[PDB]
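Engineer: I'd like to ask some things about the structure below.
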Amino acid sequence: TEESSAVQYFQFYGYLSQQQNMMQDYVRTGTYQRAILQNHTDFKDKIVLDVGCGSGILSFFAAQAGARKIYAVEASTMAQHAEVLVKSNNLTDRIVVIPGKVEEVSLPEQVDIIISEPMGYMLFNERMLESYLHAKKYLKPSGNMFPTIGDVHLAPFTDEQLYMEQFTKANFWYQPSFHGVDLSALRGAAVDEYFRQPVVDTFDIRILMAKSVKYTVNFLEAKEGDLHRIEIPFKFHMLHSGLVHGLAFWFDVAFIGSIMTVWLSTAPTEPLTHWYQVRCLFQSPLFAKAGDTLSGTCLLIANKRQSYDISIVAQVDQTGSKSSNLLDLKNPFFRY
Amino acid sequence: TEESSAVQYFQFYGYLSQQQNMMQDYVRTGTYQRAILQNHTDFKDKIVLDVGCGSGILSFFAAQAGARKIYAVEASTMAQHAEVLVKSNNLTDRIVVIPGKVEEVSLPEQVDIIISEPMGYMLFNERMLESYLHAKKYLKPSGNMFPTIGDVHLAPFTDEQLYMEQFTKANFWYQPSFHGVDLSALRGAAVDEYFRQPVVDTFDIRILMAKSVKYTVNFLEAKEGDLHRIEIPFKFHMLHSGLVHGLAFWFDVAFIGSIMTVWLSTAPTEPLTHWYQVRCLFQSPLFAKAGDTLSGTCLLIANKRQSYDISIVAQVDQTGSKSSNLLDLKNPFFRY
Amino acid sequence: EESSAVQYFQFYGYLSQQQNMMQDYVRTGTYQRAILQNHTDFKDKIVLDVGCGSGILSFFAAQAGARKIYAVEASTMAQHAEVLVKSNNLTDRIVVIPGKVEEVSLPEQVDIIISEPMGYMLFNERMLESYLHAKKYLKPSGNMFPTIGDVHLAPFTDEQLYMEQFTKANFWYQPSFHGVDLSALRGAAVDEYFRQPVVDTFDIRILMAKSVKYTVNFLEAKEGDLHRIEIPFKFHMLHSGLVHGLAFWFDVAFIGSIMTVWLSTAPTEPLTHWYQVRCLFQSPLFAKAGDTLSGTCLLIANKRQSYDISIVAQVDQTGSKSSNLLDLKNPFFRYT
Amino acid sequence: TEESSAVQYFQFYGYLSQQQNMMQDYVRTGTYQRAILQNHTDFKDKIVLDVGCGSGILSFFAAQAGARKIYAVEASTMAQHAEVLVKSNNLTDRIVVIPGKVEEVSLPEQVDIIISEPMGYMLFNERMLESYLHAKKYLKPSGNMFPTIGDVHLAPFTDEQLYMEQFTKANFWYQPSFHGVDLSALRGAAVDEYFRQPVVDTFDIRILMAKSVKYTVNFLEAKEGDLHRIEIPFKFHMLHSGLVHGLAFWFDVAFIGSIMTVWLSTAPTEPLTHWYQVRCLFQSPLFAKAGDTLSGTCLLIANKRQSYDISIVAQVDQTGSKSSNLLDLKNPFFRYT
Ligand SMILES: Nc1ncnc2c1ncn2[C@@H]1O[C@H](CSCCNCc2cccc(Br)c2)[C@@H](O)[C@H]1O
Ligand SMILES: Nc1ncnc2c1ncn2[C@@H]1O[C@H](CSCCNCc2cccc(Br)c2)[C@@H](O)[C@H]1O
Ligand SMILES: Nc1ncnc2c1ncn2[C@@H]1O[C@H](CSCCNCc2cccc(Br)c2)[C@@H](O)[C@H]1O
Ligand SMILES: Nc1ncnc2c1ncn2[C@@H]1O[C@H](CSCCNCc2cccc(Br)c2)[C@@H](O)[C@H]1O
């Protein structure tokens, strides 16, 4: 099941329209260019590896900041288009497009710095951070990585409207006489399938019932295998009383340069990006009072479809009110 | 039990506050006075039986119309108060209060006309109509009854907000860990109990999806036993497409006098009364298209709680989509 | 009495009532805290749950480690309780016994009795008597949860609440209501309104003196002690003004081996569905700050599972007195 | 690429949400129920094969019409759910759910009638009509197919905004300094990529410039291989003057029973369905006068991705002006907005 979804993934990224959609996100493109250009000393006369370069934009940023040689690896057919852009911008002596997967190609040389845009939904979808970490085999002993660190933020939320939307969709299968047919036997199954879907969109920050818990991956130290099973303990101190309908996820990445640390944030308090935010709904919400603690674990298991199985166990400590939920990030509901 | 329900019923009607609340309904009181006074020749020098007179207001209307003798039968303690008002209004020679049930008291004389206010929610609640029909044992052959007829109007409606309200209430019992306790096994029962509740309130007529079907009871012709089982067939021609969440009920009564026929209407196209309107919800709504026929039966079976067990079977004939519902008219949801 | 008892148990047969009581977080949360934080009183013990309803308290006792819990319920709700015991897989530890605690058979004396027997003013519905009756199954070292109950009384000033009674009763003070002179009933209407205890909450500023506390020790009290409750009071007025009546609230204490947990319905505490109760004087009494208001509140158990309330109060320094009779079975729910 | 394509396809159809989305389409479900119930004589005490039954709704309709035995074949995981419903509606004696592809499973008995919903975009997308026709090896000689026939309708359209959209979108690349990068060299490629996408949406019928040309497939007569290469000649009698930007496509299917013929239509003159309509743009527009003829061919080549490559050649006969396009139906642009 891994090979087929990998084929579909790279076919999806072979399209210029996807490159345009991602490049038109000005937060992404502008933050990356700021991180690279304001840290020009991390690129001046340096060797760069651009992992999953796509159309090559990050490599062009590296060249703008003064890089001597940039190896831009790309496994999709977009590599060819990148080469076209390298020629038409007269950067053939500085940007070397290397077609293929970063786990299989040969570089002639170790690099001073690795740059990439490997973030997916919840920072981890598409599992490309594993390729980003794998590329560290080419990194000189004290080399740098752009982005350097990644923070996933989790926070309980209340949203009755979203819960009722999904619950009603599931309740379609509560009908006992749909065109004279009893569907009710499948209702449970339907509910399960509907609540396994993470909800990808934005929201007002006032739905957040507690301060976010932060889980940090240091890309300078993380190993690829570390991303196969990600265990995130959490303990929220509730600031508002009400129903917890689930957990909201967003992420920031930090480019820790020798001049400046530049943050790319997809937080709901920041301008919207094409990453949006992700929300895992409980099949049944948990009541809590302000001052209570909501504690548990979010376990992300990498699956062979370049996504994650999400398991959220969360309990209100004061009453012992527990919730266990399973989700699949490969079937997200693009609500917006 | 029947005895205990009757005890509670008459204790409820012993309170002056209930008399005030019913009498402050200007549609009820004003329409009754209009029907009696504009048909004064049906009362001039006549013999009147007031069934369940309460404080006696209808007996006073009959006296204003010139009734020679009015027997005002009341089983609650309110009978005493009626006598006070008879004495303080100097009508001791024309209004005779008779305490007790009309089924058990003895009147000295056959009456020219019976007047009563026997209508409950859906016109049938409290089963007082039976007592009303029973009073015909005292009616002269040329006698009349005010009200003379009663029309029950049914009409399919769409109200997603009401359905969502009741469903959300029932969803409390879907919790797997309410204070660590699994309630979900009762959810079905919960849903049933919530959708057995008739919803007593008013609504905009724009929620009605077909012209009303009318079921008429002729109080002059009807016998008491007829009200033990009431079958109301219906075949609506759907005027709008969408979800039928249930059936709405209201009623009219006609005082068919000699001079004039006067109508008392509780329809949603009419000024609101304390009867409001009554809606019966379906646990699963029925999708219908304009031009379809929604056919079925409403069955009222008299129970020992001075009320009716209601069965409503409806189906969209084009698709065979069917809905069977039970409603306990002894547990209404007053939505205001 | 039977006609009221059957209606009482029919009322308590509905899942909506159980849900409304369970959703009161003060009630359910305080019971769970008291049982769990006194787990040494429950670990491996025999427990009797008097009037278990849906069984929630029995589940709390099982969570604390009870070896066997007998949960007795007289309404049809007992059936649902059984469903919850099977679905939570506690049949070997929780035995649901349908019927009244005075009539069912327990196979074993219990280590501790738990119950939620509190009504309005702590005594309404008379279930405390059943609670005390259950002591026939208590071992000589047995404990009661709740262990004690304090009823608090305090004089209040509310000119507008007093005004409302006459504004409502003055409906009857009309010489031509549709041509009928209603005035002769005005006095009765007034009396009827003043005989209603007023169930709602209020600002603690309306209290004119520190409360007087009357305590029932459930470990020592006998059933017949609750048939006639005499509460003398001598308030030392902290403010000058008119006293329109007495305000009532209550607390109960669970006195466990580890700690004592209080459940309070005081107006200084968060609102519960018990609210607070206010009994007006027919005529207010003027008191200066520093005067003493002395008198007696006599609660007499009646045949409708409630109490007749006789209140006699006087300002000692002036001799002004007021005497008032109320029926707690017909309270006026004023909260909106 | 059949392996990845088909595993993705069946995983897509394993979801109850997709089944519900198809069932809630009242045109689809209602028309199928009408065609089966109003032709009860074709099902009463009959043997029925349901091809790709999904949750089994069509098998339940056939049961409503009195079918003696119904084999419901489903290749996705939805078969499990189908089985559940068969048990929960007390029809295990009459409906047998067979999990697996209709080309690979073994039906013990020859059937009197085959029912299915194999239609995709342009009636041919997802290539399930091939499985529907392959199922005829289980059909009795006098048997029937529900649906019986299928008409694909082509019609020239004018949509200036739609045509200009492609160049507006591709012109993102026609920038000499996008964050300091000259993207211009890719603009042309972008254009090509946009023009290879059939546009799935609806439109007002007034953009249609001529009566549709209809290509009929008769499922009772057609062979599976007939759908590997579909050549649709067209000559349109232009009813309006203007610039033709491409061809619009929709389809109907007809259930031809003993009692009645029932039509399920996805035409733009009919209420919208989840099939919408499909529009393929020419590379360059062609001016045509009303009374001119627009002639050419739409050649559908079945490809390995359970879809079709669409080759379209058109010319205004009275002027000789011509245009063409080659589109990939596996990657349509969902424009419904
Ligand atoms: N092993 C590999 N070797 C070489 N290249 C590889 C490898 N894996 C992947 N790639 C290439 O990197 C690129 C994907 S990462 C972009 C991640 N942002 C997604 C995104 C989601 C939501 C909003 C926004 Br806004 C952006 C593609 O070009 C892909 O083909
Ligand atoms: N067998 C009997 N013999 C003698 N009297 C009897 C007997 N049964 C009953 N009554 C008396 O008739 C009266 C009840 S009918 C009023 C029905 N409208 C209700 C109502 C509902 C919603 C809105 C509005 Br506005 C009014 C009471 O006084 C009652 O004590
Ligand atoms: N002799 C008996 N034997 C067995 N069970 C019995 C017996 N008497 C009663 N019960 C059961 O106990 C339960 C009633 S107590 C709830 C008292 N809170 C009321 C209340 C009022 C205001 C606010 C809030 Br908040 C709660 C019912 O389930 C009832 O059926
Ligand atoms: N060889 C096979 N053997 C057995 N079953 C098979 C086989 N191939 C597929 N199937 C099953 O047939 C079903 C097809 S979906 C109905 C096709 N309309 C789509 C559609 C598109 C736009 C709008 C709307 Br409205 C509906 C799926 O369940 C699929 O799993």
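Since chain A takes its numbers from Swiss-Prot, the residues it shows come out as 141-476.
Just so it is clear, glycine is given a Cβ too, placed from its N, Cα and C backbone atoms.
For reference, Swiss-Prot lists these features for the protein:
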{"type": "DOMAIN", "residues": "A:146-453", "note": "domain 'SAM-dependent MTase PRMT-type'"}
{"type": "BINDING", "residues": "A:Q159, A:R168, A:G192, A:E214, A:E243, A:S271", "note": "S-adenosyl-L-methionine binding site"}
{"type": "MUTAGEN", "residues": "A:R168 to A", "note": "Loss of protein methyltransferase activity without affecting ability to regulate replication fork progression"}
{"type": "MUTAGEN", "residues": "A:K227 to A", "note": "Loss of FBXO9-mediated ubiquitination and subsequent proteasomal degradation"}
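Can you tell me where each of these features sits in the structure?
Structural biologist: According to DSSP, A:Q159 (S-adenosyl-L-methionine binding site) is assigned to a helical segment. Cβ neighbour count for A:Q159 (S-adenosyl-L-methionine binding site): 24 (other Cβ atoms within 10 Å of its Cβ, all protein chains included).
Counting only same-chain residues at least 6 apart in sequence, those with a Cβ under 8 Å from the Cβ of A:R168 (mutagenesis position) are A:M162, A:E257, A:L404, A:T413, A:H414. Taken residue by residue with DSSP, A:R168 (mutagenesis position) is part of a helix.
There are 13 other CB atoms within 10 A of the CB of A:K227 (mutagenesis position), with all protein chains counted. The DSSP secondary structure for A:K227 (mutagenesis position) is helix.
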Engineer: Which residues does A:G192 (S-adenosyl-L-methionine binding site) neighbour through Cβ under 8 Å, counting only same-chain ones at least six apart?
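Structural biologist: Residues satisfying the criterion: A:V213, A:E214, A:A215, A:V242, A:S256, A:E257, A:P258, A:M268, A:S271, A:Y272.
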Engineer: Using the alpha carbons only, what distance in Å do you get between A:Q159 (S-adenosyl-L-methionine binding site) and A:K227 (mutagenesis position) once rounded?
Structural biologist: 18
Engineer: For A:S271 (S-adenosyl-L-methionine binding site), which DSSP three-state class applies?
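Structural biologist: DSSP call for A:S271 (S-adenosyl-L-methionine binding site): helix.
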Engineer: Quick one: of the recorded positions A:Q159, A:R168, A:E214, flag those whose CB is under 6 Å from ligand 1, and say none if nothing qualifies.
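Structural biologist: Passing the 6 Å Cβ check against ligand 1: A:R168, A:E214.
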Engineer: At a 10 A cut-off on CB-CB distances, which of the binding-site residues A:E214, A:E243 has the highest count?
Structural biologist: A:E214
Engineer: Using DSSP, would you call A:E214 (S-adenosyl-L-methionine binding site) helix, strand or coil?
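Structural biologist: Note: A:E214 (S-adenosyl-L-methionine binding site) is in a strand by DSSP.
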Engineer: May I ask you to report the DSSP-based helix, strand or coil state of A:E243 (S-adenosyl-L-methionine binding site)?
Structural biologist: coil
Engineer: Around the C-beta of A:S271 (S-adenosyl-L-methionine binding site), how many further C-beta atoms are within 10 angstroms, looking at every protein chain?
Structural biologist: 19
Engineer: Over all pairs in A:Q159, A:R168, A:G192, A:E214, A:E243, A:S271, the listed S-adenosyl-L-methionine binding residues, work out the largest Cα-Cα distance in Å.
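Structural biologist: Output for S-adenosyl-L-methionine binders A:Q159, A:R168, A:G192, A:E214, A:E243, A:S271: max Cα distance 25 Å.
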